[PDB]
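Please see the structure below; I have some questions.
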Amino acid sequence: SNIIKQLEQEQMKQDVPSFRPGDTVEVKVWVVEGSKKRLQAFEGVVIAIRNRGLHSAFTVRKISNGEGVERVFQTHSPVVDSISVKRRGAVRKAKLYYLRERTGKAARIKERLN
Amino acid sequence: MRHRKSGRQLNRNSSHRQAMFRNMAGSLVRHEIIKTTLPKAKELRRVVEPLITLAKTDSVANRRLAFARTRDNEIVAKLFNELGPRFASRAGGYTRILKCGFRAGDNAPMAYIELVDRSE
Amino acid sequence: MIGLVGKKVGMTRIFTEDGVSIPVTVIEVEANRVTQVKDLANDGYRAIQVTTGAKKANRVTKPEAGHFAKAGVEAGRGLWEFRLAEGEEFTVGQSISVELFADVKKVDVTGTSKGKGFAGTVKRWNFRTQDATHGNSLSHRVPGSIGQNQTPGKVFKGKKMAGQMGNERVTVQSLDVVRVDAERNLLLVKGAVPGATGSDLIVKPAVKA
Amino acid sequence: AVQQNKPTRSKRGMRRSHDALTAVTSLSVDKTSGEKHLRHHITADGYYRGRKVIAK
Amino acid sequence: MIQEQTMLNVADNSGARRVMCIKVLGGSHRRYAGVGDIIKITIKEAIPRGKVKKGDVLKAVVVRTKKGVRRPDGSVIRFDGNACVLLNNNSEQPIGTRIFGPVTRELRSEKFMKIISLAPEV
RNA sequence: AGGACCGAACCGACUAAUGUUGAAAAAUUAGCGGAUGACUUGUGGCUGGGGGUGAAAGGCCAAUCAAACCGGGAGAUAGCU
RNA sequence: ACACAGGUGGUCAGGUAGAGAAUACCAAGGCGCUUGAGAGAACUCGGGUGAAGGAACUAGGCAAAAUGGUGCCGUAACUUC
RNA sequence: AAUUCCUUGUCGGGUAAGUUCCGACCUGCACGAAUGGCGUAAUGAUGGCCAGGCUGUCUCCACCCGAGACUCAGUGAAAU
RNA sequence: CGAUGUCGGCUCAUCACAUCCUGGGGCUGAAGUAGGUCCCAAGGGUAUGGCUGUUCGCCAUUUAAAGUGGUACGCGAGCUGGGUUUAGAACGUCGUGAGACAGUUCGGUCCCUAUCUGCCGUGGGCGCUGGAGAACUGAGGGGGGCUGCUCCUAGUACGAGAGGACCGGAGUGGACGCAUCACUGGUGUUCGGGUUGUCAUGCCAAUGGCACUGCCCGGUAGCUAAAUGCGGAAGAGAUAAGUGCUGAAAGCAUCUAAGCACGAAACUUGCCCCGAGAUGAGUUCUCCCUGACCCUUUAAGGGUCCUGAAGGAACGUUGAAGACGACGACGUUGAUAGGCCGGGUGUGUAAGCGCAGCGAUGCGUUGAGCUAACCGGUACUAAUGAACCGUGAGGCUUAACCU
């Protein structure tokens, strides 16, 4: 698959920041509303990262004014404009799906700081 | 329907296969040539040859890592003391299969699997 | 028009500029080179026979090698044949490239599908399973009844029963061609085409409107 | 589930038309020992492709 | 992926608190409701002096699902809990005046424009 | 204390699945009821065929029960096959 | 009837965890069940997991899933207390 | 009503919708007082109905682990 | 009657048309919208639930519609066993009673390893007239045909207004089918980790066995669906009902008698698949074989020697092919499988050692170690030289050419 490997890496964006699950992340996303092309922000804990080159996703979980939301993002989509890491987070797993069962003080991730 | 799956099942469950290859790898390291069935030889390659390559690099973590697999201490003496420095330049291909007929008891296609030196 | 013989390289996606992922299948289409031209005056129908790829010298037989040697062409991995469309003209030894699809806008892709072996009627024919409990005695995935009673006292032809699913010619129609890349010899079509990776495809222009 | 007329010996042999065993079909001759063996197998003396192996 | 017998939460303040889906409208043998699809519901629980009382049968539109919606780039948006807004039965455009929680960009249509005029996110 | 409670041995047999030319002429597996009592069990004894015994089902009386098994009357009789 | 997955009374009863003769892993001791080798289709049997939904199944929640310990708090109608 | 034919009686409760269920009425075809009447706490591998939880029961099946099934060697039935 | 299992449910159908929807059309007490009624039409489509054993029915909410029948009231060697209709028991009633009631109620064993036909798949033999390798045409056969809603045309036509089109076009759904794994997920007892009890490796540390994979948490490839692509068409021909044009018999009239034109999801094609056993066994291209000598009851006869081609088969390494055969790839002038190397992925920062802490533990080396089926390479191992099958120019007659 040098054809496919050569063909996908022509599309991979270069400046994707290094983040790992547990991190609070603001993701700025192009949202189109008719003619105006707005850019809105989705901040939450990374609970899952799939690395597959171009087909790399990451799931961000927010508790939005009420109930909880999980956006899975394709990392190399042109929709996903910015990824910035707000708070670096210290966890032990690789997929943090237990946080789907926890709210508030139980869903509280220590900071990494190294 | 199996498409691209690897690994014979050998009419055993997973723990009996694991145990069986642990014994049979121990026997091939011990005696340097054993007679088994042809499928059990062909799976014994994929169990035995990784122990030789682990033995090509002697350290406490590889002795313990080759004692988790194989579970015998004489075996991880011959690996790391004899076989690992024996091959040492041989990149894969530590063992050959030689087909040798059929059993009498059940007409199974036997094969002698042996290490690839045995220059003694 | 005619088609070209490809090879299923696999699947990827193509992010558009406005952020719409398109699932594409990559089909490497090398130089299909014409080995025979067929006319009404000798065969009753106008069609070209093309070959593609390359074969080992010791693996091509003497009949086959004599055929490609007459054509004045390197032996490929197979011979295929395309029916011609009344104003088209090809010569023997002419090479045909993916550039032919630089206008076509939508194609039909024909391959052999993945062989699923002896399949039961729930996989094969989408029969619905009977109860998994509530008394049911050894008949969960079985086909049920297969016909009527004394009248007819036969099972009709083409009753849906279990047997070999997969591994047969299927054509997927009207796939949007996303890119034609004459440099790398590639054709990116939108969607899944039949076959495992590396299988030989046949990409023609779409006959539907 | 069981037959309704006894099948003949005709139909019986017709069914057994395929039960025939195929011969070996020719077994190959060793390079050094010059003795016969199945192909791709070792000989009774324990040679294979002209070199000595097992030796029991 | 809301089907019959499914208990949905209520996103507006119409008075209902917990509803059950009784049909997925919009086709024959249609199985699932979804992103912004209309269902028929019955009200299984209400607050004591809301506009809708217990055991009423009316329409609703699904605004959030646990299964989620897929965007055209491949990105999904799953919520935690299925939710609907109770539309009026005859001529739609819903009962309640507030809308709680987020909604999605796939109620961006004519009718549900009302629902996304409210609805603090998305 | 208890025809007490939970629960093994022990006695049983409510459900399901398998088995149904069985591994088995009534079982196996997973759950199930009783489990100091009107309990359960060993060894011996007693009751016998229009008779026994029966917390009663026409149940049980040696894989047999609206009248055991064996032998005899007996080659019953059979306007029926 | 079988070298039969059944039946058969008493006696001895170690370790660790455990209330325990339950249960798990072990000791003494005894076994691997008298057809094997492959392959890894449908289908059947015994099991594991399952998106969203959660009895819509169905004669019927049959089956499965769930619950499950010890201590403490707390506990309604009704009652022969 | 373990009793009611007509009958899914009529009204009410539960349900989006209830021939079943609960309450009531009484025109009891064909209840009824030790072949007991009516109540009845506790009990029941008892019958019927409802709800919470729970789930592959199901929507609609998918994959996996094992034992057969399939191939090879040995033995080698049966009903008909 | 030396047994033809009988309701209902499930699974799986299949035909008829007296058509429920969709399609065409005539009359209308048809303005439009919506209808009523009748002719044509069988392509495809033609609910989910409450109650009840129920078919039915009533109800709730859908739908374009929820057709009517035949098929042993289709389907129990396909499933169930709720009902009816065994043996237990009770109620009401009948009988003095044993009992009895298609009155009611509770409980209650559904066997079969397929020989033949049929059907779904899949091979072996032989034929097709020398052998062999491929590519084909296509007789014929099968699959597929469903449809909503929104928008424009146009708030035009019609109508007093309310309301509201025909014909034509664009979009987007439902149900169904095919493919596929890029995405989202499921699984992933073959990968990594956490952790309980216990046993062992002398012991600490580290590991391993067993407890449903011990219980769990993630997860590669593959398979998959709830995932994502695509499909049902346009068009042509011959028509049904129907509408006509010209036109007599019948100096008018008249769609028909001569002649001519329209006309539907039905019909034949168009689309997809199988397909030369299509014994009517076809076509095209290519490849190979260019020896002698006897015998006779002189035939497309038999035999001996020499030759053994093209190719196939066997064997081996095997495969996104597979029950087995089959099919595909490769066999050393070689990446076919395993190993190995690099990468990726997954898990989540190994062991050892050092430091902090009384200790459990924490931190550093360290995103470490280990990584299955993945990807790119590499002859290290195994794919052996050969043998085997297959022959030696391919009948007769007639015709046209031998330029």
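Header entry for method reads electron microscopy, 4.0 Å.
Note: Cβ is positioned from N, Cα and C throughout, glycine not excepted.
For the mutagenesis of E:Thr97 to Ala, Swiss-Prot gives this note: Reduced RsfS binding. The structure shown keeps the original residue. Quoting Swiss-Prot on the mutagenesis of E:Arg98 to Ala: Reduced RsfS binding. E:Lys114 to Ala appears in Swiss-Prot as a mutagenesis experiment; the accompanying note says: Reduced RsfS binding. Quoting Swiss-Prot on the mutagenesis of E:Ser117 to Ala: No change in RsfS binding.
How buried are the listed features, and what sits near them?
In sequence order, E:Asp12, E:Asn13, E:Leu118 are the residues near E:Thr97 (mutagenesis position), counting only same-chain partners six or more apart with C-beta under 8 A.
Of all Cβ atoms in the protein chains displayed, 11 besides its own lie within 10 Å of the Cβ of E:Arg98 (mutagenesis position).
Shown in sequence order, E:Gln93, E:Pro94 are the residues of the chain, 6+ apart in sequence, with a C-beta less than 8 angstroms from the C-beta of E:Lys114 (mutagenesis position). In the three-state DSSP scheme, E:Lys114 (mutagenesis position) is classed as helix.
The Cβ neighbour count for E:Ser117 (mutagenesis position), using a 10 Å radius and every protein chain shown, is 8.
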Roughly how many angstrom lie between the C-alpha atoms of E:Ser117 (mutagenesis position) and E:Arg98 (mutagenesis position)?
10
Where does E:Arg98 (mutagenesis position) sit in DSSP terms: helix, strand, or coil?
coil
